[PDB]
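Participant: Below: one structure in structure tokens.
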Amino acid sequence: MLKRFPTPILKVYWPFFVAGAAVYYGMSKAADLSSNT
Amino acid sequence: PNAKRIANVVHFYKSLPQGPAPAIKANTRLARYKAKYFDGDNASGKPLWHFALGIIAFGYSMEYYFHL
Amino acid sequence: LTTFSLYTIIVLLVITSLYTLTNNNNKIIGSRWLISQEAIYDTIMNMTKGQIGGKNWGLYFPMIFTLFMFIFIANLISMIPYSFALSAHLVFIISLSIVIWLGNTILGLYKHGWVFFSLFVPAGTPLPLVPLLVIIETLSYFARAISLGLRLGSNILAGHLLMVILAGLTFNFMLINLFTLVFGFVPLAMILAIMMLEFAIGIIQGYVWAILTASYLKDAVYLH
Amino acid sequence: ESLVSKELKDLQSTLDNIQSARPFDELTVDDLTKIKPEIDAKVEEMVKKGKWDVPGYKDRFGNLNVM
Amino acid sequence: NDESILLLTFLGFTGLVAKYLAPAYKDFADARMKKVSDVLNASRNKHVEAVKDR
Amino acid sequence: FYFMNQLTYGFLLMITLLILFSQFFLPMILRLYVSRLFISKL
Amino acid sequence: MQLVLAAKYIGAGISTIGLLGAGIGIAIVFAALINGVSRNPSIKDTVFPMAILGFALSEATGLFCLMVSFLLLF
Amino acid sequence: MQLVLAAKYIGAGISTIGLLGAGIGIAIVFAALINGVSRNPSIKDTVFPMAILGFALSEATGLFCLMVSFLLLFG
Amino acid sequence: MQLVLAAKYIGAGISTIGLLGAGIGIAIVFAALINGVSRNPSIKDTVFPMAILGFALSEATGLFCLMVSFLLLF
Amino acid sequence: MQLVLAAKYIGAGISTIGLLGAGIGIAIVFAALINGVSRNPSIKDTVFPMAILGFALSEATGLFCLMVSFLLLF
Amino acid sequence: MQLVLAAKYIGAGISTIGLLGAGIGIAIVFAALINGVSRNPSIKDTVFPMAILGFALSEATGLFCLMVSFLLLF
Amino acid sequence: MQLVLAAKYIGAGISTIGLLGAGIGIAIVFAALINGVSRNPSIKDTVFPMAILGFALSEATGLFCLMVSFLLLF
Amino acid sequence: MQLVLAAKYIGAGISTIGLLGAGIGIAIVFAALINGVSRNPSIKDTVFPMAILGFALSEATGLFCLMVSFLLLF
Amino acid sequence: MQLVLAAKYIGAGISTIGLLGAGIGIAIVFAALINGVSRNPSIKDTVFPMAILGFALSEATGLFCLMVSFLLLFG
Amino acid sequence: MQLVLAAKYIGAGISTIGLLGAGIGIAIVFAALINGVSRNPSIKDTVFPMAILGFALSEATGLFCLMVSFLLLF
Amino acid sequence: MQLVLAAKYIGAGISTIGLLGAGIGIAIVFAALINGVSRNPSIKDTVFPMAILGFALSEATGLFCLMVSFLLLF
């Protein structure tokens, strides 16, 4: 069907994975701190 | 010199003559849709339209779930 | 079950429906469905080749591809009338924008340490106004972040609100007396050319997203 | 003198298929990588470096992009 | 309904798409296909013509 | 309210398209690139 | 409260004349495109995205102003 | 309730004068179009379509203005 | 109670400037039309249909503006 | 309803600044005319009708403006 | 009734700047007039009555502006 | 009663800004003056009387504007 | 306090239209970009990366007015 | 008579921005002044007086405008 | 009262459209920088500083504007 | 007494926006500086004192606008 090619992203796109998880965690703090309006 | 001729005779030795293994008959309950719709003759755009037909149903059906 | 969860299911199956059923079993001749992906690959390739233009340029080339097609496809799905828009949420698109901007700041900080703040001077100035420029475009520094997503989110939101409001306009103007259908076709062709505009305001705004964040990678990654 | 006794009948038999065994509008990269692992070898080491630019492609094949 | 009016505009719009773009896209793909197939046949033709030189 | 649900599935699909496009669909086309190159270049 | 939706409506009215910016703006994008393709007819594709990019930046800024209308209209 | 529709009328008043931009806009489009065909005769039929693209590609922006002045006047 | 038609009148007054550009913009078309024939007098009867096209459609917007003003008057 | 004529008066007041466009544009017409004959003096009798046509019909926009001002004034 | 004359006064205040266009109009006639003459110096007889023609009935709009201002002042 | 003088105050405020136009307008003439002497230095006595003519009788309209302002003031 | 929210509503309405600066500005930057690249063709990726810089710096100050449109409003 | 100094203050406010006419005004004079000296190098001292003349009683717009405000400040 | 804080919000609304001219002006600074160096590339190092001299202090003056809004808004 | 400073606040708001013309003014001076010294690079020290002279005595006049703002605020 398709040949799986190991192209690198894990040791390549780390700040955007970190930024996604960091906006996830900070937005979880925002929606568990500010959502009572 | 050597390399082009030998790369050619490696390239022209195993390549199959009549365009073999035609695979003009196969099915997995979705590949017939592909062979009728996406292979070397038709490749018509209407299946995406037919796929759009699904969303033509689907939001309507979700409308049928939501407001109607 | 969540509607947007299923909308992402629709996105991923459209994207699986662009290479696999495009594949006429690894025919190299590149059929009609494959020339489209060929063209998208080429026109993002020749874009980011010249933009960042470094010896390490292709590493982010899947990222500049995966930021485009996600926006190329999800902004052609809600062109279907009976659907709900995907990028309409300033929450989600501004989320993706803050993600990309923070990723650029973190990539630049990790790559260039103390003197990464010397991005913020473009070129030479006289001395008694040096600090000026730094704070001059400080909004852009963070104003850039909100704007990158807010542009595309505003375009998507106002376009879908345009289509709903003007469909309801041509609906509500025509419950009055039967002469209202006579020369009331110019609003219909107006909304039709608005849909001509709407394919543009999807695709070309996605290309805007691509070229602006490719410029932002040139900003963060390279030392000018 | 015995060098040419196989080399002459070799390339005539080689052109004997080459005039008769060309699936050029129906070729498949499966069969290609099956005979030429050099293709996927260069592709794989290329992406492992990251040279997404394919040099020497545009001069004979049109880039076909938007711009 | 309100949204079947957008369906009406969308039916006419995709009809105009199949009127204007999709035949032009079809024959553009035809031009590119003829180009690629012709140069790929010509490369192998010059290759097989090179083998007769030895 | 439901910022978490759209953010959850959207980030899952962003990571999905990153890994997916990178390891699958760009180099399956670059296969065709290098195939046509090492047929014509010979 | 009967006052404030009327105030929203006139605020939406004075918010509408920011797309004046896009209306004057995307015009001279097309104008520079035509004055540049006139004296150089073989750069048109090379200047066609460079044009339309700027189009999709200024058009969109017009679509800033009226979205401020709409979340004031709603 | 007698205050809201009068303010709606003045709101559709002020939400009309944004097509000032469109009236200047398609004008300067045709200004450069005439400067395109004038200095170059054999470019007309190529760039006149593009200009009519550039003729209704932004003209609808001003239309957005009066559609506010259609809805806020009426709805 | 009497604020309604008074506000109709001031709303027609503040919408009057819809044709403000109308007075200009148009002058720009004929401006280029003269500057299409000073530099090239041989091409006038080909481009004058384009110019009356632009002038007419170019003013169709100010027509929309003052007919908004008229139906705001009535 | 002693307010409604006062509102007629201010609405006629800011209905007279829609000729700002006319008061610029019908002067740029003769401005480009002067720039037209000074590049080619031989074509004077062809540029003068075109300039005065676009000029006059142009002025008609500011005339529509202040006749809206007149019929709002009384 | 003690406000309708006050409204006449403030409506005469913002009937004023319609001649704003006159202020930035007839003036540019002279701009082009200098580009009419400093380019091609032997043309003063051709364009100087042409420029006073372009001046007069473009200032006429500013005349119309401030005369509606005076009769709304009184 | 004690309101019409405040109306005169704000009406003189809003009537002031028409001298924007003269504040622009004479400037473009001086701009064209230095675009006459720079690209044709041997012209001055034919253009500089003409330029100070344009200066005076385009400034006079803005002077009419702010004299309307002060006569409405006092 | 049933009025201060009406005031912040129309304050958003009047602070909508500072983006007239941006809707002019990024468009005239890309207008000069097209008219510079069609003049000199082989400079595309030398002026294009600062054409996008001028776009960014005209977006920077066309967006303090939008953040006044937001943080006032919310 | 309590409303009236307030109305004087906002009447000063609207009559402040006519000095917009200054900020464009003399600048475009300087625009041509640079195109008067770059295009022609040896003509500065001929045309710089005209420019400064084109400065001085131009900037009058601004002056005449804000002294309006001052005669609404004290008077 | 509560009117002064409401007037503060509409004052912060009007007091933000003064950076309009700044956002136009720095854009024509980069516009002239493009049309200067897409005429003459070798002068970039000489004028791209001075332009971005002339950029920045043509902007902060306009970005006094929101600061005057800022102390008004807080 | 609870109204005079409300008028001070919105008066500062309206008296903010005259620096819009001061913005462009300064912006251009340098735009003509670019399109002068770019095509003529030898004239720089001949121009650039005068040019920044032509900067300074413009900007400060725009500064007049906001100093009016401070005398309407304290």
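Each Cβ is built from the backbone N, Cα and C atoms, and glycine gets one as well.
In case it helps, Swiss-Prot gives these features for our protein:
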VARIANT   I:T46 to L  In strain: DS400/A3 and KL14-4A
VARIANT   I:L53 to F  In strain: DS400/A3, DS401 and oligomycin-resistant mutant
VARIANT   I:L57 to V  In oligomycin-resistant mutant and cross-resistance to venturicidin
VARIANT   I:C65 to S  In oligomycin-resistant mutant
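How about a rundown of where these features are and what they're close to?
Facilitator: Classification of I:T46 (variant position) by DSSP places it in coil, neither helical nor stranded. Just so you know, the Cβ of I:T46 (variant position) picks up 13 other Cβ atoms within 10 Å once every protein chain is counted.
I:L53 (variant position) falls within a helical segment according to DSSP. Under 8 Å, Cβ to Cβ, and six or more positions away along its own chain, I:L53 (variant position) finds no residue.
Neighbours of I:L57 (variant position), defined as other CB atoms within 10 A of its CB across all chains, total 17.
According to DSSP, I:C65 (variant position) is assigned to a helical segment.
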Participant: Roughly how many Å lie between the Cα atoms of I:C65 (variant position) and I:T46 (variant position), rounded to a whole value?
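Facilitator: With the alpha carbons as reference points, the distance is 31 Å.
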Participant: Give me the CA-CA distance between I:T46 (variant position) and I:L57 (variant position), in Å, as a whole number.
Facilitator: 18
